[PDB]
Amino acid sequence: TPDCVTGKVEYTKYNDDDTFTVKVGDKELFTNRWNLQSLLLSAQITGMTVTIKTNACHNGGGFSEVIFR
Amino acid sequence: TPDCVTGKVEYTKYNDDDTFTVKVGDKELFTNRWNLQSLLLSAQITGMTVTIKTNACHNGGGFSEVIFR
Amino acid sequence: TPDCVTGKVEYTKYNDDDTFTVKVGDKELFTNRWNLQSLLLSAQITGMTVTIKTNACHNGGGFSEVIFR
Amino acid sequence: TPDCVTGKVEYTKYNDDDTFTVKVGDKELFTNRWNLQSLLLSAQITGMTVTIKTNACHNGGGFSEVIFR
Amino acid sequence: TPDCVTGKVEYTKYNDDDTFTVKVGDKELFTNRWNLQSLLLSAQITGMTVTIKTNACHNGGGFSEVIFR
Amino acid sequence: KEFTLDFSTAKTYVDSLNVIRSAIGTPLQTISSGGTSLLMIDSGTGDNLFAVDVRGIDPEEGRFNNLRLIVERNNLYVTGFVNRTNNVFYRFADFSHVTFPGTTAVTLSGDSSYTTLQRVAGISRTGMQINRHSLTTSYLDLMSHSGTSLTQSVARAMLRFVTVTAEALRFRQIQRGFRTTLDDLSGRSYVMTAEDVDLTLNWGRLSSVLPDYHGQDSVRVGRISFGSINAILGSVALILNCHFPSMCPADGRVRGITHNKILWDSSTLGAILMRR
């Protein structure tokens, strides 16, 4: 999949339908992979730079590949 | 869902019925989404600002949406 | 359910029958609730003040309500 | 049970033969209790000092009682 | 299984099929074990040194044995 | 407001850095051993800018003396360079309103962050090499620069001078490592290790946690880990005052927490305690 956004996690939102939203760069994307949940909060808490990889590269797009640098 | 209260987590409570409670501002709200317990206690520990979203915005109301900032 | 003991966690102990024991204040209580284990170890490592609520407020007694501050 | 070994976790082996083995003090002990393994990993990662209690106090021996300080 | 590589985790990556990738040394390797994802991520957040054991010791190779040091 | 950085010998280099640290920071008697103290940037009496004049690249004759770096004080942001020849102070885009006495001013197309310098420069800090040769080169590149654009040559030249001035200023570890290629006759070269980089990314968090220090066995922040007071002083020489965006973490979200003789920053502790 191609690189969509790279940057620190600005904020995360735990949605009602049990998905998880994240705000990196200017796009606000979400994932439905339960696993990525604690991994991203850790990322946001420590200030890690993350690359989210996705074709749906627009606010509201879904993703599942993240690089934790 | 609309924003109910925003702030730091004053304190968390593990309930006898397996539900988790939080105090953000003037409200005491609880959630019975298991996987939210780890996320909230870490938000608590690291002093993050959370925004609890729920229509049940009053002491004792339930919730399933949070924004970690 | 009445307050019982309040303070930092002196030490925790994983027992043979898979229950988790907490040493807070003078009382040394325990719990059969699997999820409180992770939560309590973090409380112990971060130095949060906790409040255990139980009727069995005597050394060797079980609990299931906890406040994390 | 008698205390067998006390100290920081020198290293943990997360196997294929699925047995988890920790090196504490001078012995290499193993445990098969599923939740006790995540707890010992947090103890290793954060520097906690543990005491493993067991009758099988010899390299290769198993255990199920741990104290976290 | 034989030692394959030893060092700090440079980065990790959650892949599309829920398999997690770590880069340790000059090699990228992946595992299908879920329980290991947050542990490797934490090994990365804290700079912990790990050894990855595996017969597939080439880039893209798989593994399920790790030693946290 | 005018300091010198002599690259003549490892001795003149190190002596230079020390003059500037005593001038802008005061010792924390809390973290001390061997007559070396951890210093804290004296941020109480307003923020200001100061010039750092690069001298000694060519120790033989001393031509390359027209480089001057403008440095912010409370966070040690390197705001840009000044070509003493035509006196034009080229400042980074994120400091569009900064000015220095005696100079005219030209704003560059890119900002100061490492993310940008590394893009434009085309290289990464980890593994980056530095010696008198690369420094002589980096001087000429900045000197022969005119214009608005942040060119690959300028970015590479700044990655390098920012490392040997500001980063070295903050970390004895980076000065110790680099120092020796100034006295080495064969022209080896210092290589910025991943540990050296990990250090630079944790200045804010360390600055926040370190004054909470009162003799714990160790201090752990991020990927950085210190075994003792000596491991600390051998690595960090200058920290921020967290009692021009401040480099300190956002008030009250990074507190040092001590458990069993080990001092942790709370963000790190919080992130690794989440078991699923």
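Throughout, chain C uses Swiss-Prot numbering, with the displayed residues spanning 21-89 in order.
Here the Cβ of each residue, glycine as well, is placed from N, Cα and C on the backbone.
A coil conformation is recorded for C:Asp36 (mutagenesis position) in the three-state DSSP classification, outside any helix or strand. Note on C:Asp36 (mutagenesis position): other Cβ atoms within 10 Å of its Cβ, all shown chains, come to 11. Among the mutagenesis entries in Swiss-Prot is C:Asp36 to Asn, noted as: No effect on cytotoxicity.
Listed in Swiss-Prot is the mutagenesis experiment C:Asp36 to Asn, annotated as follows: Complete loss of cytotoxicity; when associated with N-37.
Under its mutagenesis annotations, Swiss-Prot gives C:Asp37 to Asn the following note: No effect on cytotoxicity.
Sequence-distant contacts (6 or more apart, same chain, Cβ under 8 Å) of C:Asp37 (mutagenesis position) do not exist in this structure. Under its mutagenesis annotations, Swiss-Prot gives C:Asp37 to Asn the following note: Complete loss of cytotoxicity; when associated with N-36.
Here the residue is the original one, but Swiss-Prot notes a mutagenesis experiment at this spot, C:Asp38 to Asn: No effect on cytotoxicity.
Residue density at C:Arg53 (mutagenesis position): 19 other Cβ atoms are found within 10 A of its Cβ, drawing on all protein chains shown. Under its mutagenesis annotations, Swiss-Prot gives C:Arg53 to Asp the following note: Loss of cytotoxicity.
Here Swiss-Prot describes C:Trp54 to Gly or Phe as a published mutagenesis experiment; the accompanying note says: 100-fold reduction in cytotoxicity. For C:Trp54 (mutagenesis position), no same-chain residue lying six or more positions away in sequence has a CB closer than 8 A to its CB.
Around C:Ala63 (mutagenesis position), the C-beta neighbours below 8 angstroms that are at least 6 residues distant in the chain are C:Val29, C:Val70, C:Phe88. According to Swiss-Prot, the mutagenesis experiment C:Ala63 to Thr carries the annotation: Great decrease in cytotoxicity.
Here Swiss-Prot notes a mutagenesis experiment, C:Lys73 to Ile, with the remark: 10-fold decrease in cytotoxicity. Of all the Cβ atoms in the protein chains shown, 20 others lie within 10 Å of the Cβ of C:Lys73 (mutagenesis position).
Under mutagenesis, Swiss-Prot gives C:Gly80 to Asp with this note: Great decrease in cytotoxicity. Its own atom aside, the Cβ of C:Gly80 (mutagenesis position) has 10 Cβ atoms within 10 angstroms in the protein chains shown.
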**Fill in**
Of the mutagenesis positions C:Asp36, C:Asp38, C:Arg53, within 10 Å of C:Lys73 (mutagenesis position) (CA to CA), in sequence order, we find none
**Request:** Measure from the CA atom of C:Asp36 (mutagenesis position) to the CA atom of C:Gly80 (mutagenesis position) and give the result in Å, rounded to a whole number.
**Result:** 15
**Asked** In whole Å, how far is C:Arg53 (mutagenesis position) from C:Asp36 (mutagenesis position) when you measure between their Cα atoms?
**Response** 15
**Request:** Please classify the secondary structure at C:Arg53 (mutagenesis position) using three-state DSSP.
**Result:** coil
**Fill in**
Cβ contacts within 10 Å for C:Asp38 (mutagenesis position), all chains included, total 14
**Request:** Quick one: pull the CA-CA distance for C:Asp38 (mutagenesis position) versus C:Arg53 (mutagenesis position), whole Å only.
**Result:** 10
**Subset of mutagenesis positions C:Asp38, C:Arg53, C:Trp54, C:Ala63, C:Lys73, C:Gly80 within reach of chain D (CB-CB under 8 A)** = C:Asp38, C:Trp54
